[PDB]
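Q: My questions all concern the structure below.
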Amino acid sequence: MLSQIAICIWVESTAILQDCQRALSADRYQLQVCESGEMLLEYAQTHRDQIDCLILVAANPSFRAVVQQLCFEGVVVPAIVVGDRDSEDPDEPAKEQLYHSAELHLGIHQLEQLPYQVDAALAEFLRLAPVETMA
């Protein structure tokens with residue numbers, strides 16, 4: 001039944017899009033690229049359950065707003081976030097508030113763990129389901 005995994009990434013930079021998909025290149029990965037953040041919502045708006053893993057880049061400005069739309073529509077998926085740091089300083093509130101509590105974080109220079117992260121993000125999404133999409 002697993003057949004293939006559906007993953008939709010949101011990235012305005014092709015290099016980032018190729019790097020994110022590069023890691024998630026498994027023959028069972030269906031990567032969808034969204035030129036905007038609103039375009040990403042339209043894709044999930046009809047595949048929330050069909051999506052197996054969402055990729056996001058915190059480097060975006062209103063990106064938090066786009067993620068809130070997914071939570072707002074009720075679209076919750078094992079989403080992996082990029083552009084995250086381990087800085088404990090409050091200057092950069094980089095918490096899970098970007099998306100639901102199941103979201104996983106990936107290092108910007110660590111583009112390659114997406115697949116292992118996707119498998120982990122999937123298990124994390126089920127154990128945390130129903131996840132809390134505070135948005």
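Yeah, the Cβs are placed from backbone N, Cα and C, and that goes for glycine too.
Okay, so Swiss-Prot annotates it like this:
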| type | residues | note |
| --- | --- | --- |
| MUTAGEN | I16 to F | Extends the period of the circadian rhythm to 27 hours |
| MUTAGEN | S36 to P | Extends the period of the circadian rhythm to 29 hours |
| MUTAGEN | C53 to S | Induces an arrhythmic phenotype |
| MUTAGEN | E103 to K | In kaiA1; extends the period of the circadian rhythm to 33 hours and increases the interaction with KaiB |
| MUTAGEN | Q117 to L | Extends the period of the circadian rhythm to 26 hours |
| MUTAGEN | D119 to G | Extends the period of the circadian rhythm to 26 hours |
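Tell me what's around each of these sites.
A: Within its own chain, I16 (mutagenesis position) has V57, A59, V82, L111 as residues 6 or more apart in sequence whose C-beta sits under 8 angstroms from its own.
Counted within 10 Å of its Cβ, the other Cβ atoms near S36 (mutagenesis position) come to 13, all protein chains included.
Taking Cβ-Cβ distances under 8 Å and a sequence gap of 6 or more within the same chain, the neighbours of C53 (mutagenesis position) are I5, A6, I7, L24, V77, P78, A79, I80, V118, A121, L122.
Every protein chain shown contributes to the tally, and the Cβ of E103 (mutagenesis position) ends up with 25 other Cβ atoms within 10 Å. For the recorded site, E103 (mutagenesis position), the DSSP three-state label reads coil.
Under DSSP, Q117 (mutagenesis position) is assigned to a helix (H, G or I) in the three-state scheme.
With a cut-off of 8 Å between CB atoms and residues at least 6 apart in sequence, the same chain places nothing near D119 (mutagenesis position).
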Q: To the nearest Å, how far is the Cα of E103 (mutagenesis position) from the Cα of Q117 (mutagenesis position)?
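A: Their Cα atoms are separated by 10 Å.
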Q: Cα distance, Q117 (mutagenesis position) to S36 (mutagenesis position), nearest Å?
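A: It is 23 Å, counting Cα to Cα.
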Q: Can you give me the same-chain residues 6 or more apart in sequence from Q117 (mutagenesis position) with a CB-CB distance under 8 Å?
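A: Non-local contacts for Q117 (mutagenesis position): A23, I80, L104, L106.
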Q: Any idea what DSSP makes of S36 (mutagenesis position), helix, strand or coil?
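A: DSSP call for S36 (mutagenesis position): coil, neither helix nor strand.
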Q: Check the DSSP secondary structure of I16 (mutagenesis position), expressed as helix, strand or coil.
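A: Reduced to three states, the DSSP call for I16 (mutagenesis position) is helix.
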